[PDB]
Amino acid sequence: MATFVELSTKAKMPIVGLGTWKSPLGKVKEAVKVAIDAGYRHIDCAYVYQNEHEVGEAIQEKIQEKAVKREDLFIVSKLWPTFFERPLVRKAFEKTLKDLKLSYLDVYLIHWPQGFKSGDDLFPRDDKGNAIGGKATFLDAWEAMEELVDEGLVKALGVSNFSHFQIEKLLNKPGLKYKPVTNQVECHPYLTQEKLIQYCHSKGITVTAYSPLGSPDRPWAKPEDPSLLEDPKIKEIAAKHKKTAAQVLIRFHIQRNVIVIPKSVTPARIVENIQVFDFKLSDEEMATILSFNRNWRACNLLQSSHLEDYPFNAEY
Ligand SMILES: NC(=O)c1ccc[n+]([C@@H]2O[C@H](COP(=O)([O-])OP(=O)(O)OC[C@H]3O[C@@H](n4cnc5c(N)ncnc54)[C@H](OP(=O)(O)O)[C@@H]3O)[C@@H](O)[C@H]2O)c1
Ligand SMILES: COc1c(Br)c(Br)c(Br)c(Br)c1Cn1c(=O)ccn(CC(=O)O)c1=O
């Protein structure tokens, strides 16, 4: 049973959730079932993961078997930037909701701030592999997403991969109806996000930490890239508590009041990753982990740096 972080809407978002990026069909259903059995209530999904239909099946199973009630689940999905045009926001959301077999989403996020070429080519690219932009902006998207909230199809909106400049742009938009309840960004001891977390919290916006284990399975990983799970200094703190490195990496965020969404399809690891409420990292250990900051991104998306709303050029 995970604790919660209170949102500005007073909704309670479970502080540990299950990630589903790259969770294969044929394993993601069982993964979600095991997670719910283990006490997970928060599941992080996305249209672009192309597995929401199988996540939906798992959720429906557990509900109809009395393992969990819908009101106790916390389901998050994301709008992909090829769908920022108003009519496409609705169509994309409807596909997400139908796949998940749900009547509503708890949170719906703008997945990335830069608009891409509109349509169902999810990764429109040139010959070099650079993203092709679209003229519809995240503000255009937000307008259409606000309708879903008006209609009760989504309880709250949020953003992902936004810098403080972009969040400012959103918050300071004249005629804003709903405010973002979270900003989901990469966060871990190599990218501690101190300034961005400080900013978000000061605006009543929570932070959701993605790739908390450093996303070791990411396709573009090079053998020289830093590895959090094998970091001797992380492992030292784990050993001190007779816990795993993964558990330390997860507990790190909990103690900063930051939501964290580790991904696994491995039953043992799914359980392991939520066994993080029976120990505490000391003040000194937290400081030590914070000192590991390298401003290193596993998810740099250099292929889109040429587009207007590239979030990672700013300091925070
Ligand atoms: N908003 C965004 O733009 C964005 C970007 C990236 C990710 N996300 C979200 O955040 C979630 C988590 O990030 P991520 O998937 O990039 O990477 P991650 O959770 O940091 O790492 C996942 C990898 O670590 C392995 N693993 C999981 N638990 C482990 C453990 N206890 N010990 C050792 N290895 C373990 C998994 O293997 P197995 O699965 O084989 O067990 C998987 O290969 C994603 O699934 C997605 O939901 C969002
Ligand atoms: C595979 O490399 C690319 C390329 Br090329 C482009 Br263009 C984009 Br956009 C992305 Br987001 C990626 C990476 N990527 C995916 O493809 C799918 C999901 N994610 C994570 C997320 O946003 O949740 C990626 O980073």
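Looks like X-ray crystallography, 1.7 Å, at least that's what the header says.
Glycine is no exception: its Cβ is also placed from the backbone N, Cα and C atoms.
Cβ neighbour count for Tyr49 (active site, proton donor) (all protein chains, 10 Å cutoff from its Cβ): 19. Look at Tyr49 (active site, proton donor): DSSP puts it in a helix. Under the heading active site, proton donor, Swiss-Prot lists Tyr49, citing experimental evidence as support.
The NADP(+) binding site annotation in Swiss-Prot covers 20-22, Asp44, 160-161, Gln184, 210-217, 261-273. A simple way to gauge crowding: the CB of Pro262 (NADP(+) binding site) has 26 other CB atoms within 10 angstroms, across all the protein chains here. DSSP assigns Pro262 (NADP(+) binding site) to coil, not to a helix or a strand.
Under the three-state DSSP scheme, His111 (substrate binding site) falls in the coil class. Residue density at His111 (substrate binding site): 21 other Cβ atoms are found within 10 A of its Cβ, drawing on all protein chains shown. For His111, the entry in Swiss-Prot reads substrate binding site, with the evidence type experimental evidence.
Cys299 to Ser appears in Swiss-Prot as a mutagenesis experiment; the accompanying note says: Decreased affinity and reduced catalytic activity towards 4-hydroxynonenal. The C-beta environment of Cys299 (mutagenesis position), restricted to residues of the same chain at least 6 apart in sequence and closer than 8 Å, consists of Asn161, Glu186, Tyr210, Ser211, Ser215, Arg218.
Each of the binding-site residues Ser215, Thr266 was scored by the other Cβ atoms within 10 Å of its Cβ; the lowest score goes to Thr266. Non-local contacts of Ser160 (NADP(+) binding site) by the CB criterion (under 8 A, 6+ apart in sequence, same chain) comprise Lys78, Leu109, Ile110, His111, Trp112, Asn183, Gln184, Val185, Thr208, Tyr210.
Proximity to ligand 1 at the level of Cβ atoms, with a cut-off under 6 angstroms, picks out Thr20, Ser160, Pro262, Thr266 from the binding-site residues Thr20, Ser160, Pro262, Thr266, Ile270. Distance from the CA of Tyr49 (active site, proton donor) to the CA of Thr20 (NADP(+) binding site) is 8 Å.
Contact annotation for binding-site residues (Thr20, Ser211, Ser215, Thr266, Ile270) versus ligand 2: none, no CB falling under 6 Å from a ligand atom.
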